[PDB]
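Student: The structure that follows is given in the form of structure tokens.
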Amino acid sequence: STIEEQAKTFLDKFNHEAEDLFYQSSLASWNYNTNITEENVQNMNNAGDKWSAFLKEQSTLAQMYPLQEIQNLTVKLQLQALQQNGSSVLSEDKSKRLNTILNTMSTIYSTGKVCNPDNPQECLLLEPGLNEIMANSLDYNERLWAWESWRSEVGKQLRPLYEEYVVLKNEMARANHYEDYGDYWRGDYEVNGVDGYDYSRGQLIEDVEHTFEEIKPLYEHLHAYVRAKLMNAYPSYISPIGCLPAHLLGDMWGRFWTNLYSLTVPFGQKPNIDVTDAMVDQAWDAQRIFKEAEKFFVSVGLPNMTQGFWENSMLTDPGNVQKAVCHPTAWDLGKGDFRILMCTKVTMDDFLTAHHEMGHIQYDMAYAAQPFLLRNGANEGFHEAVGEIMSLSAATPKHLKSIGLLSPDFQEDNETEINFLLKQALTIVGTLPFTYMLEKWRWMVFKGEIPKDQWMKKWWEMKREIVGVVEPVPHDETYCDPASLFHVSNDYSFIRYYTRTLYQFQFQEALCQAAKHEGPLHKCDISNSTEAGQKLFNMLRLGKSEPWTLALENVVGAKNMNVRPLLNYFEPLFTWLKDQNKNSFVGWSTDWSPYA
Amino acid sequence: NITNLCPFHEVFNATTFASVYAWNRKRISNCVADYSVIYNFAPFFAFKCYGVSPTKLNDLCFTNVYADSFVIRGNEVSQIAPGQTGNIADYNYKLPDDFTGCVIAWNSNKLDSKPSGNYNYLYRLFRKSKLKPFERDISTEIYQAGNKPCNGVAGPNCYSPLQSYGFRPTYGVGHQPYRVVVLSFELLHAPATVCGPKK
Ligand SMILES: *[C@@H]1O[C@H](CO)[C@@H](O[C@@H]2O[C@H](CO)[C@@H](O[C@@H]3O[C@H](CO[C@H]4O[C@H](CO)[C@@H](O)[C@H](O)[C@@H]4O)[C@@H](O)[C@H](O[C@H]4O[C@H](CO)[C@@H](O)[C@H](O)[C@@H]4O)[C@@H]3O)[C@H](O)[C@H]2NC(C)=O)[C@H](O)[C@H]1NC(C)=O
Ligand SMILES: *[C@@H]1O[C@H](CO)[C@@H](O[C@@H]2O[C@H](CO)[C@@H](O[C@@H]3O[C@H](CO)[C@@H](O)[C@H](O)[C@@H]3O)[C@H](O)[C@H]2NC(C)=O)[C@H](O)[C@H]1NC(C)=O
Ligand SMILES: *[C@@H]1O[C@H](CO)[C@@H](O[C@@H]2O[C@H](CO)[C@@H](O)[C@H](O)[C@H]2NC(C)=O)[C@H](O)[C@H]1NC(C)=O
Ligand SMILES: *[C@@H]1O[C@H](CO)[C@@H](O)[C@H](O)[C@H]1NC(C)=O
Ligand SMILES: *[C@@H]1O[C@H](CO)[C@@H](O)[C@H](O)[C@H]1NC(C)=O
Ligand SMILES: *[C@@H]1O[C@H](CO)[C@@H](O)[C@H](O)[C@H]1NC(C)=O
Ligand SMILES: *[C@@H]1O[C@H](CO)[C@@H](O)[C@H](O)[C@H]1NC(C)=O
């Protein structure tokens, strides 16, 4: 008959075999991740090979249906996803070359190691020692030397392979109808076919730039305060008007500023909010923590976990011969099986991470009724924001008092709120310019406007411009600094960490508004409220069946991302930082260089 | 003396309930029917009687009894009802609008699931038209969907009509096997010859 009926017939088969193949592959992956053995690796290889092969013939067969004869707009999305995500266009030699290059990237990042100068006796790896050194050690020479040494021993090797990589990726883009790989990445947010909700790929760059324009004053005030405080630690090295040295940010790349909290406490005399000793006194185990997390979800109206989740999931490190990765993850094996994999200790951080991970499980259970190809979030940002909005409420003093970990005798005034807001700020606000810088530089390099011989040249020039950080040691084109990043080496889109953050504060401000809350925004709880729960669930159950602009409209009432809630969240800190910056110069100078 | 007891410990205890698209039908006649023994099983996920009262089963007595048994997924049991619609209702087992009887449905996960996967339970996913009430279909022919007749071979727009369930112990409720038994009664111009025990 018509094309529509044939396409529906084909989809009604595809779904049925897809489900089973996905289950097999995901179960093999879980079996390896909880039981590290060679035969588990072989099982993963076999299952993944079967799944990846099946996707290939399905992508080939889907070509016979032209997309201009579909007007339902729901079949079209499934057909587009199936056609795109499994199609290969490069020649066999180029394909295997690209695969080998990617495998080399991963292998060299994992196996990379640096160690002490002029001593080949003993050496260490990045995760065990380097992270601890840059997080805790205060030695200027040690930090600067390690920061230089890892880059020298990694980026120099990775540079020519990246030069070969970018080419192949660009021809991959060119063979398709995209302009370049950058636009291929930007196509995730593309929306077409709906009047009043269309979103163009090029609009994202302008939106990102406009959003970053408004948030500059808060970042520069925080930068001035950080510079003033850091003057106490390293007086000689730091200039009152220059950019901060790149090796004094508390981590390897300066992605997060959390490690500087102790060095930059606003009021150290006053006690800090800590409940670890309270949980120790009350003899809390992992099951109690997860039951409390589940009760928090029940209190808002969302259904709680099934029996299979309790029986199958593991929450403690097996130890002994049984070795497994303790990176917290939320597995959705499909066909009604949800699990959480994490090793739990009796700490506040694990208590909050439990809620953060459980949010993902609830979101996964929300859209279980949708077809297989539409079982995902509206874009790459919603999923992360959903799991983060709830850790904000979990950490508020009111929730802790209601649960009982915090004594009722606790009081709130200036310093408690200021310290909490500053601790949140050094984690949230600091990372935005870094992410925007990295993504913009990668967009430019993929655009091809920048020649290879200036790759480093521009890289640092814009570092002193936006981020306001100057490198401590000059580098030539031999080094490839961005290659030292985990995400860059492993071919992962990085813009999702900028859209996620600005999303979450839009959600919270909405829910707190629905919960009839009054007072400061940062002290908000939604435990008893149920209207916010149903309003959230209405968007959660949608999945990918609707454009993300409409989904955003159904919760807040706007068709675009906004910055006002984020600033409104940190406004009391903004006023106090304005007060503290009366005698301190605002703005960094790009002319200064630490190495004379 | 109550001697001829209707056999109910056979339809409820056969250990092999066959596939849905080929459902076994049993005719019960010429015996004393006791309905108190069905309750001696595990708690039943679905126990629904439409035209009769559960307490008034033993006194009223009818001509013959028809028993149907099969296995379906957990969340499809809601489709076994008069007036319902869906794949299983209109392609494998259709019930009349004025159906009179009872429907039994209970979970059997511990007996119809293996870690490797059970592929011995089938169902129909494509049919040219709908099914009349109380009908079965066993024919297996390639369901042509495209204009070109592909002469009954597998390929584009030519799919096998019989799909296959999968069953493993690690599934979640709603994808686990469920055993369903339907009882049907009727009357006509004939001696009853089938009644429950009298005290
Ligand atoms: C079309 O095909 C593409 C690729 O072929 C598929 O894309 C994949 O989609 C999944 C689903 O999001 C991606 O998985 C995500 O990867 C992120 C990257 O993390 C890496 O690094 C960490 C260590 O930091 C590793 O542990 C991890 O395994 C990755 O190697 C993760 O961060 C994501 O996890 C997030 O969500 C979980 C909850 O689900 C949280 O608990 C986490 O904290 C975190 O917030 C997530 O796992 C995957 O990366 C994509 N592939 C690529 C190459 O990008 C599409 O799925 C496919 N579309 C289909 C089939 O419809
Ligand atoms: C685009 O295609 C989809 C899928 O073919 C269409 O969804 C279908 O919508 C109809 C009604 O809108 C659904 O019918 C309903 O079926 C249930 C039983 O599942 C029944 O109880 C209801 O009374 C109703 O008859 C149908 O199920 C649904 N398809 C699927 C696979 O769920 C959609 O309507 C199409 N778009 C447009 C604009 O028509
Ligand atoms: C949501 O409702 C529950 C049920 O009352 C609240 O739990 C009580 O909290 C008070 C503190 O205000 C305690 O004194 C009670 O002992 C708690 N009762 C139970 C049964 O836990 C909970 O505090 C409410 N949530 C919020 C944020 O107020
Ligand atoms: C892990 O793998 C080994 C090797 O096959 C197996 O004997 C064991 O049962 C598996 N599971 C656990 C929990 O060790
Ligand atoms: C939450 O779990 C309990 C069992 O601990 C259960 O009794 C209750 O019904 C669940 N909540 C909902 C809304 O079903
Ligand atoms: C602390 O809060 C009180 C509110 O009564 C206010 O009067 C005072 O100025 C605040 N102090 C600072 C340093 O902001
Ligand atoms: C009937 O079911 C019971 C339940 O335990 C079982 O022991 C018995 O063997 C069954 N009879 C058969 C299968 O003939």
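These residue numbers are counts, starting from 1, taken along the chain as shown.
Every residue, even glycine, has its Cβ placed from backbone N, Cα and C.
One mutagenesis experiment named in Swiss-Prot is B:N1 to Q (Swiss-Prot position 331), and its note says Reduced viral infectivity. For the mutagenesis of B:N13 to Q (Swiss-Prot position 343), Swiss-Prot gives this note: Reduced viral infectivity. The structure shown keeps the original residue. Quoting Swiss-Prot on the mutagenesis of B:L122 to R (Swiss-Prot position 452): Increased resistance to neutralizing antibodies. Decreases HLA binding to NF9 epitope. Increased binding affinity to human ACE2. One mutagenesis experiment catalogued in Swiss-Prot, B:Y123 to F (Swiss-Prot position 453), is accompanied by this note: Decreased HLA binding to NF9 epitope. Increased binding affinity to human ACE2. Here the residue is the original one, while Swiss-Prot reports the published mutagenesis B:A145 to V (Swiss-Prot position 475) with the comment Increased resistance to neutralizing antibodies. According to Swiss-Prot, the mutagenesis experiment B:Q163 to Y (Swiss-Prot position 493) carries this note: Reduced host ACE2-binding affinity in vitro. Under the heading of natural variants, Swiss-Prot lists B:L122 to R (Swiss-Prot position 452) and annotates it as follows: In strain: Delta/B.1.617.2, Epsilon/B.1.427/B.1.429, Kappa/B.1.617.1, Lambda/C.37, 19B/501Y, Omicron/BA.4, Omicron/BA.5, Omicron/BQ.1.1; Contributes to cellular immunity evasion and increases infectivity. Per Swiss-Prot, natural variant B:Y123 to F (Swiss-Prot position 453) is noted as: In strain: B.1.1.298. Here the residue is the original one, but Swiss-Prot notes a natural variant at this spot, B:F126 to L (Swiss-Prot position 456): In strain: Omicron/EG.5.1. For B:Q163 to R (Swiss-Prot position 493), Swiss-Prot lists a natural variant annotated as follows: In strain: Omicron/BA.1, Omicron/BA.2, Omicron/BA.2.12.1. Natural sequence variation is annotated in Swiss-Prot for B:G166 to S (Swiss-Prot position 496), with the remark: In strain: Omicron/BA.1.
Could you place these features in context, so I can see how deep they sit and what lies close by?
Tutor: Of all Cβ atoms in the protein chains displayed, 4 besides its own lie within 10 Å of the Cβ of B:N1 (mutagenesis position). Under the three-state DSSP scheme, B:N1 (mutagenesis position) falls in the coil class.
Non-local neighbourhood of B:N13 (mutagenesis position): empty, since no residue in the same chain at least six residues away has a C-beta under 8 Å from its C-beta.
Take the CB of B:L122 (mutagenesis position) and look out to 10 A: across all protein chains shown you find 18 other CB atoms.
Cβ neighbour count for B:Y123 (mutagenesis position): 22 (other Cβ atoms within 10 Å of its Cβ, all protein chains included).
Long-range Cβ neighbours of B:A145 (mutagenesis position) (same chain, at least 6 residues apart, Cβ-Cβ under 8 Å): B:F126, B:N157, B:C158, B:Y159.
DSSP assigns B:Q163 (mutagenesis position) to a strand. The number of other CB atoms found within 10 A of the CB of B:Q163 (mutagenesis position), across every protein chain shown, is 17.
B:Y123 (mutagenesis position) carries a strand DSSP state (E or B).
Around B:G166 (variant position), taking its Cβ as the centre, 18 other Cβ atoms fall within 10 Å, counting all chains.
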Student: So which recorded positions are near B:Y123 (mutagenesis position), with CA atoms within 10 Å, out of B:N1, B:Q163, B:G166?
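Tutor: Of B:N1, B:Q163, B:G166, within range: B:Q163.
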Student: Going through the recorded positions B:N13, B:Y123, B:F126, B:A145, B:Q163, B:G166 in order, which have a C-beta under 8 angstroms from some C-beta of chain A?
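Tutor: From B:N13, B:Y123, B:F126, B:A145, B:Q163, B:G166, flagged as close to A: B:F126, B:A145, B:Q163, B:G166.
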Student: Between the Cα atoms of B:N1 (mutagenesis position) and B:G166 (variant position), find the distance and write it as a whole number of Å.
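Tutor: Roughly 48 Å, rounded to the nearest whole number.
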Student: Starting from the Cβ of B:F126 (variant position), draw a 10 Å sphere and report how many other Cβ atoms land inside it.
Tutor: 18
Student: Give the three-state DSSP assignment (helix, strand or coil) for B:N13 (mutagenesis position).
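Tutor: Note: B:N13 (mutagenesis position) is coil by DSSP, not helix or strand.
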Student: Between B:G166 (variant position) and B:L122 (mutagenesis position), how far is it from one CA atom to the other, in Å?
Tutor: 9
Student: Can you tell me which of B:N13, B:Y123, B:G166, our recorded positions, come within under 6 Å of ligand 7 at the Cβ?
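Tutor: Close enough to ligand 7 are B:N13.
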